[PDB]
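Below: one structure, written as structure tokens.
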Amino acid sequence: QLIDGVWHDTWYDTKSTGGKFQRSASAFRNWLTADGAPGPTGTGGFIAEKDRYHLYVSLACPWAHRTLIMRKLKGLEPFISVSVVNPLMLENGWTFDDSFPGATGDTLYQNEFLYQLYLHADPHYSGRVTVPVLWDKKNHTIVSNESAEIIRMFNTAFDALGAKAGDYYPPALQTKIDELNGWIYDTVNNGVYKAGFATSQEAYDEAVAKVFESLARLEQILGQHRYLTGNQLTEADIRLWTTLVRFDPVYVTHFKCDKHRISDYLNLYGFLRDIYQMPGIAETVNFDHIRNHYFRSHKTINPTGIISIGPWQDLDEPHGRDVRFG
Amino acid sequence: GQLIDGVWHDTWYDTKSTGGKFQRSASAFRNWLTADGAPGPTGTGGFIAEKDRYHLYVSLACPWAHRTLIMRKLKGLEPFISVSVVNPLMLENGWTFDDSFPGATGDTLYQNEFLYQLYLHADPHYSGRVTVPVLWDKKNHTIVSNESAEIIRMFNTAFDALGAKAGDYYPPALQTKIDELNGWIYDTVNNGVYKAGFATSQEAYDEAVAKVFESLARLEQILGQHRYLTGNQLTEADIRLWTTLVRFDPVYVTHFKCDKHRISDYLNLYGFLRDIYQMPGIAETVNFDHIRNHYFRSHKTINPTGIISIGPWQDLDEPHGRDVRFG
Ligand SMILES: N[C@@H](CCC(=O)N[C@@H](CS)C(=O)NCC(=O)O)C(=O)O
Ligand SMILES: N[C@@H](CCC(=O)N[C@@H](CS)C(=O)NCC(=O)O)C(=O)O
């Protein structure tokens, strides 16, 4: 964590006294727009254009992963450059230590720590230092560090400039999507963390049951049609998939969500391989980063730092859900 | 923890050592219970098979201790061997006689507080690990054996003339095959899962866990040829493999990170697991609460939180067919 301009090695902190962290922690909720107008929150004028915006991600984070997937589906590679922090999130938090294969270092300003860029945008900044970060190269500031919104910007803001066709938040499906997003976040995306980081046996039992209850639900839905809302791929699927692709390799063992493996569900496993095999998506998946990060960064639950050999799986097996449905 | 010169050490066992290759009690307890009281190949004589003399201190969580409980059922030795179950929580005092946990009985002979008190009684200045199972001699108030591989040999024959059920799980004809299996099954599986769970470095874990799955693969091949490891006869090699197998999905998979495959993913190993589990008398010896509680809560070095994972789903009651499939 990063308190009023200074870092604190998990020293967050001595306690509280006014009052939640803080008045600038989600002060990065601006929107990229096509006209430069401010979005529904934050301020303008971050207008969609080339060679201006940049992504700071870890390949290990399921939230940052969303933005990489949307970057591929929408053909935004020629508009949006990418920096990849080191997988080992140690005492300094996200680090620009390259050397780990696929780690790039701060390829813009050559900083040494992710928290440095947060300061370069607000030196009096109080709050968490998270990926993903959508960065304005021209104002040297943070547009947004909220992945749920970054993927919506990517969805339309670049269309006139030549983005690939696709709308992952179509006005018709929006209420279904917001609804799915609601419980999928609480019971699955964030669910596996509530379980893996649970404080007591009682906490863990409640969290992990929610996880598997929802999996049974999703298995059912997938079920009646190819994706969550029907025959159309939406951001609700992408948001579910980033957790799913990490489930068998990390969450099952590391976060003790071990009642069933994704590979045990007919549909969920098919869904997993489906999106996995979409052109361009496999390359955004890097299991070394994923596994090194979780097993080595979380000393409070895996003190030994040992990376388990991992549940067996083959994501390249043809899935036939394109045929099966509708 | 560990006893040093009669003194228990809360897991500072010891402050290194400076002396060094424990000990004069590394001689452990290796006497043999025999039919006529003659001495076995180690230890001394006088431990003749009889009623109301011998007792067994176990944990329901321990695969080694579990071997002796199973042999006790198969051979019908309940009339001759009484049993005490220590508490599953193995903390800073080692095995404990804390009842309160269901299945824990306290010390049914002398109501001690700690397993290590029994060791001290046998050897007031004992230096070594305080382990289960312990075969205790009520007459001479000492320890006969604390070596599970030998206790099962004793159970297998020592009582044959006093009413033990017919059955030889180490018969002359199969001894060579059995000894060979025991050798590699012990090093890569019974103890292999431990080498993996407690590996100090990533390299140590990598080598242990691969040998574990390499051996399961080999075992899967063997158990697709006949009902048991050596053919159509159950032997101690099966029993020794089984006690690990039954703990594999509830604990070793998650807790010891042996998670490439689940036993339920193997047709034959999973059949063999259900097959032995469903033999009369066997299921009573299995207590998943003791097992899952012991491993997750006791090993704070591996699992600081002491959280007990919900655990891989399984079902050992479903019929297995192995009684017919072969041969
Ligand atoms: N709500 C934000 C937060 C993203 C997030 O939780 N990122 C994690 C990755 S697991 C992170 O960088 N955490 C580091 C920290 O909290 O110190 C989002 O959806 O992107
Ligand atoms: N040599 C013993 C080994 C059994 C053993 O080490 N049991 C473990 C339980 S998993 C134990 O009592 N360990 C206690 C300790 O080391 O402190 C045998 O094979 O009978």
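Numbers in chain B track Swiss-Prot; the residues on display, in order, are 2-328.
According to its header, the structure was obtained by X-ray crystallography, 2.6 Å.
Backbone N, Cα and C atoms are what each Cβ position is placed from, and that goes for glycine too.
B:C63 to A appears in Swiss-Prot as a published mutagenesis result, with the remark: Loss of GS-hydroquinone reductase activity. Marked as active site, nucleophile by Swiss-Prot: B:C63. The annotation glutathione binding site is assigned in Swiss-Prot to B:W96, B:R130, B:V131, B:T132, B:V133, B:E148, B:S149. The domain 'GST C-terminal' annotation in Swiss-Prot covers B:172-296. For B:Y195 to F, Swiss-Prot lists a mutagenesis experiment annotated as follows: 46-fold reduction in GS-hydroquinone reductase activity. The feature active site, proton donor/acceptor is assigned by Swiss-Prot to B:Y195, with a curator's inference given as support. B:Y253 to F appears in Swiss-Prot as a published mutagenesis result, with the remark: 55-fold reduction in GS-hydroquinone reductase activity. For the mutagenesis experiment B:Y296 to F, the note given by Swiss-Prot reads: 22-fold reduction in GS-hydroquinone reductase activity.
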If we check Cα distances from B:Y253 (mutagenesis position), which of the recorded positions B:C63, B:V131, B:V133, B:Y195 wins as closest? B:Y195
Spatial neighbour of B:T132 (glutathione binding site) that is closest, considering only the mutagenesis positions B:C63, B:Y195, B:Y296 and their CA atoms: B:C63
Considering only the binding-site residues B:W96, B:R130, B:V131, B:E148, which fall within 10 Å of B:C63 (mutagenesis position) when distances are taken between Cα atoms? none
Of the residues in the domain 'GST C-terminal' (B:172-296), how many are helix, strand and coil by DSSP? 91 helix, 0 strand, 34 coil
Could you give the Cα-Cα distance between B:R130 (glutathione binding site) and B:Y195 (mutagenesis position), in whole Å? 16
Sequence-ordered recorded positions from B:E148, B:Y195, B:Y253, B:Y296 with Cβ under 6 Å of an atom of ligand 2: B:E148
Given B:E148 (glutathione binding site) and B:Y195 (mutagenesis position), what distance in Å do their CA atoms have, once rounded to a whole number? 18
I need the least crowded one of these recorded positions (B:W96, B:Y195, B:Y253, B:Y296), counting other C-beta atoms within 10 angstroms of each C-beta. B:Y195
Least buried of the binding-site residues B:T132, B:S149, going by other Cβ atoms within 10 Å? B:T132
Can you check which residue among the recorded positions B:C63, B:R130, B:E148 has the largest number of Cβ atoms within 10 Å of its own? B:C63
Largest pairwise Cα distance, Å, within the listed glutathione binders B:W96, B:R130, B:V131, B:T132, B:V133, B:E148, B:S149? 17
Cα-Cα distance linking B:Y296 (mutagenesis position) and B:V133 (glutathione binding site), given in Å to the nearest integer: 15
Provide the number of Cβ atoms within 10 Å of the Cβ of B:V133 (glutathione binding site), excluding the reference atom itself. 24
